[PDB]
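Participant: Encoded as structure tokens, here's the structure I'll be asking about.
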2 protein chains.
Amino acid sequence: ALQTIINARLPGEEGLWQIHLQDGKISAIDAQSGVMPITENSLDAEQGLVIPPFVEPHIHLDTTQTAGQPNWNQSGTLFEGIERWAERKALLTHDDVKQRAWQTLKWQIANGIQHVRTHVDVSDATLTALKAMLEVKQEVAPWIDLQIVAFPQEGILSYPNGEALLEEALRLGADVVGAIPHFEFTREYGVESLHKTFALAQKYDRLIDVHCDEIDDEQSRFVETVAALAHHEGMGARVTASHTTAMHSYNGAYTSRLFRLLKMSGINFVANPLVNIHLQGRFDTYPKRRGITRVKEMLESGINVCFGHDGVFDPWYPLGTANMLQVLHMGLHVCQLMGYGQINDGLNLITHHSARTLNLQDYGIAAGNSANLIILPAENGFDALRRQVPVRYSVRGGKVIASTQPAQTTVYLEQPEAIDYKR
Amino acid sequence: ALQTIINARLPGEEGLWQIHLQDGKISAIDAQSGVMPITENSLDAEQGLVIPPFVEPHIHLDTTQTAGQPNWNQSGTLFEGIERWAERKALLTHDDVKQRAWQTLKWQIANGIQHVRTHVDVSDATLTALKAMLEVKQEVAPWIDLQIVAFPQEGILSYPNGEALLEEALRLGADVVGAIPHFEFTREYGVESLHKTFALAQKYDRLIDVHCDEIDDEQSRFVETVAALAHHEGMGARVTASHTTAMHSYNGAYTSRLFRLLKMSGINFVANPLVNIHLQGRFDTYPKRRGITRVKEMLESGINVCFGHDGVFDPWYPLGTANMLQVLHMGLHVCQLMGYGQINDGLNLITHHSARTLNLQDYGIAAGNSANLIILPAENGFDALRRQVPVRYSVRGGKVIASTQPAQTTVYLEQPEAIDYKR
Ligand SMILES: O=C1NC=C(F)[C@H](O)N1
Ligand SMILES: O=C1NC=C(F)[C@H](O)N1
Ligand SMILES: [Fe+3]
Ligand SMILES: [Fe+3]
């Protein structure tokens, strides 16, 4: 088995590094003063970048691969998407869900993703998708640590037996309690639904991840209740507010007041660039707002924010290959995080910040941690992002679980020339 | 030499097709009723998509690869970009320009791009970059047909000897007359500069491509003068309005009135998604406008619109590998052209529509045309876009000028499995 990763570059560090492995864990990390020779049991990073695994903090594996079934989301809105999904949800079968979830999970393994948080719609008395996903979680465990969010897609108080079904999902083993306050019939139901969500999370000792204010409504401020309840309960690390796209439309004075609470609360934020740019701004004519939450300001304020893919060929998103560098690319452009350092540091949005969002306890290139790491054939985050590089090797427990032999491009000029798009 | 392209899918057509080649041209195109066997002199498209070459209708090869030299565009605005470029322009040398232009051109050849329109800043008494680019045009001719736009970056009337230098550039051989009305000191200089641009285009029988209303100013309406002058002169096919980002901010009533003229005029439009999403909206706080011109409405109205990359690692854009499918991906998201058919038809925005913008006379998979075509390892435009596929083969004059052996990804589950991200 592998004993060392050599010739590795690490974000924020100068030079090359060697990562020693023992019993499936990282035993030590030592700097190199030059290039080390390869040998059996040594995986050569070849002066590429070594980082802990990519993370998918927000995806819907129960809906993945169902776009157009039985109908397409014509308007490209969150609301029609939920209606189209309702039609598909009525046709779910156990094997259907497992097969589609596994198809996307394999793309994720290929893309160096070893941690995934999937929401699963539990506004369904049969809990068909949840039962299937709980089996998938066990089956995929050797390659991906899958967290399941009990997501009451049609509301907690606004759907028949919504609260009972949400609790049933937790009793069956869901890892995270979800909610969707802006979809509840009234603002009061929205606020009350959050009190119920927090009570369930404390009763069962589970994490929280709310689909929060995913709407271009400047009056949708459920995020302040999520943050205040987390602060009151002293549980910010365990709480996440997904989307918060309404924040894109808030006035600046309220946002400034709010940011103090967001920081004090310690809660996490997920932005979903590919889906947000598509679903938000649909009620504007021109000009049209971008609709992504205030990622740049969160980073400047030290508030933990990260990026998810959200949908992969489903009612809310017709594209995708479950590639986090592609998600990152979209987010950096739409959020205008286009300075060299902002782009280079972008990898944090799909690695460390996402691990914090998932409350991971064994993550990072550090002595004592499990030997879970990936190798990118690039010099730094900027280079990896610019060239949209594949994952050369994905290592888990000290063993290679995925590898990509890069494409080879040649142009035939006066003489053949290899093109790698580098400078 | 190659005699046939077999097993080809064609956009908008059912089944498979065979493209017969003779003397560097396409002699005939015949439908197949099944898969044809390979043989020597036959290039097998392997049921992939065959299309005429990708086109780059708007790039700046004189500024490519200079981002951060001598300083970075900190604000990420058009205006600071021009100031940073001015600093770099003072340091230009003949060989400097040729080397950087050739580096990006090689990436373009690798990416199946056989037609490129580069703007070159002629607000420079020495015309250093233009002289270098005229040599590059001749040198790259076997692989790319390069058009050069004499672009008066600092204005025609607002820069010393601007008009004389613009005309000098045409006398030296520039193919297209440029302008930048919104950067002129006054609205009157802007309008007058367009009369001068059209007079020069008619005097020298050249095309026109104006950097038009690239500003989030609802009062920047130079596009109506570009279209009206083209209509008056009966030369719409030879005229292009690049950017028109101000159109994103116009009221709908004026836009409706304007669209009648745009259609009647027959002029072309270029949108530059990667750069527009980055440079536009920089003066907004929140919400923030997207800033791309009205691409969706132009398509619905039958107005020719297409996409350019604009910058590749320069003062206005820190990223890029000169990849048109990546440009297309950004445009489809920001413009909300996310319906299945809209995405599938997206290839037109980087092939046929761009060829029309460049007034190309030998373009398309048709009998009698030069055998210039590329093969994408994908089933249709949607698939090519979703998976961001490379160009498997680029053929020019019936000869292969570029090829890419695709990457090979494997996941090691209970058994090794190849992953191609297809369904
Ligand atoms: O409520 C939602 N359901 C599914 C989505 F993809 C979107 O994140 N929002
Ligand atoms: O005026 C401009 N110069 C260069 C650019 F990249 C931008 O297209 N606009
Ligand atoms: Fe979601
Ligand atoms: Fe330009």
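Chain B is numbered as in Swiss-Prot; the shown residues are, in order, 5-427.
Placement of Cβ uses the backbone N, Cα and C atoms for every residue, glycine included.
When I checked Swiss-Prot for this same protein, it listed these features:
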VARIANT   B:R13 to W  In strain: SO5076
BINDING   B:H62, B:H64, B:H215, B:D314  Zn(2+) binding site
BINDING   B:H62, B:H64, B:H215, B:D314  Fe(2+) binding site
MUTAGEN   B:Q157 to A or N  Less than 0.01% of wild-type enzymatic activity
BINDING   B:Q157, B:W320  substrate binding site
MUTAGEN   B:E218 to A or Q  Less than 0.01% of wild-type enzymatic activity
ACT_SITE  B:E218  active site, proton donor
MUTAGEN   B:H247 to A or N  Less than 0.01% of wild-type enzymatic activity
MUTAGEN   B:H247 to Q  200-fold decrease in catalytic efficiency
MUTAGEN   B:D314 to N  35000-fold decrease in catalytic efficiency
MUTAGEN   B:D314 to A  17-fold decrease in catalytic efficiency with cytosine as substrate and 2-fold increase in that with 5FC as substrate. Shows increased sensitivity to 5FC
MUTAGEN   B:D314 to G or S  Still active towards cytosine. Shows increased sensitivity to 5FC
MUTAGEN   B:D314 to K, R or H  Loss of enzymatic activity
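How about a rundown of where these features are and what they're close to?
Facilitator: Annotation for B:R13 (variant position): spatial neighbours B:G19, B:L20, B:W21, B:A49, B:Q51, B:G52, B:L53, B:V54, B:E383, B:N384, criterion Cβ-Cβ under 8 Å with sequence separation of six or more.
According to DSSP, B:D314 (mutagenesis position) is assigned to a strand segment.
DSSP assigns B:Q157 (mutagenesis position) to coil in the three-state reduction, placing it in neither a helix nor a strand.
B:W320 (substrate binding site) counts 24 other C-beta atoms within 10 Å of its own C-beta, drawing on all protein chains shown.
If you take the C-beta of B:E218 (mutagenesis position) and look for same-chain residues 6 or more apart in sequence within under 8 angstroms, you find B:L82, B:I184, B:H186, B:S246, B:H247, B:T248, B:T249, B:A250, B:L283. The secondary structure of B:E218 (mutagenesis position), as reduced to three states from DSSP, is coil rather than helix or strand.
DSSP classifies B:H247 (mutagenesis position) as strand under the three-state reduction.
Around B:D314 (mutagenesis position), a 10 Å sphere centred on its CB holds 30 further CB atoms from the protein chains shown.
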Participant: So which recorded positions out of B:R13, B:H62, B:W320 are up against ligand 2, CB under 6 A?
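Facilitator: The ones that qualify, in sequence order, are B:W320.
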Participant: Return the members of B:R13, B:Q157, B:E218, B:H247, B:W320 (the recorded positions) with CB less than 6 angstroms from at least one atom of ligand 4, or none.
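Facilitator: Checking each Cβ against ligand 4, none of them comes under 6 Å.
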Participant: For B:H62 (Zn(2+) binding site), which of these recorded positions sit within 10 Å, Cα to Cα: B:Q157, B:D314, B:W320?
Facilitator: B:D314
Participant: Quick one: of the recorded positions B:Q157, B:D314, B:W320, which has its CA closest to the CA of B:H215 (Zn(2+) binding site)?
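Facilitator: Nearest candidate: B:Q157.
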Participant: Measuring Cα to Cα, how many Å separate B:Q157 (mutagenesis position) from B:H64 (Zn(2+) binding site)?
Facilitator: 11
Participant: Around the Zn(2+) site (B:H62, B:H64, B:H215, B:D314), what further same-chain residues have their C-beta within 8 angstroms of the site's C-beta centre?
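Facilitator: Counting only non-site residues, the set is B:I63, B:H123, B:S246, B:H247, B:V274, B:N276, B:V279, B:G312, B:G315, B:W320.
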Participant: Where does B:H64 (Zn(2+) binding site) sit by DSSP, helix, strand or coil?
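Facilitator: SS state of B:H64 (Zn(2+) binding site) = coil.
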Participant: Whole-number answer please: how many Å between the C-alpha atoms of B:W320 (substrate binding site) and B:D314 (mutagenesis position)?
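Facilitator: So the Cα of B:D314 (mutagenesis position) lies 8 Å away from that of B:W320 (substrate binding site).
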Participant: To the nearest whole angstrom, state the Cα distance for the pair B:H64 (Zn(2+) binding site) and B:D314 (mutagenesis position).
Facilitator: 6
Participant: With a 10 Å radius around each C-beta, find which of these recorded positions (B:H62, B:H64, B:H215, B:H247) has the fewest other C-beta atoms nearby.
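Facilitator: B:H215, out of the recorded positions B:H62, B:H64, B:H215, B:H247, has the fewest neighbouring Cβ atoms within 10 Å.
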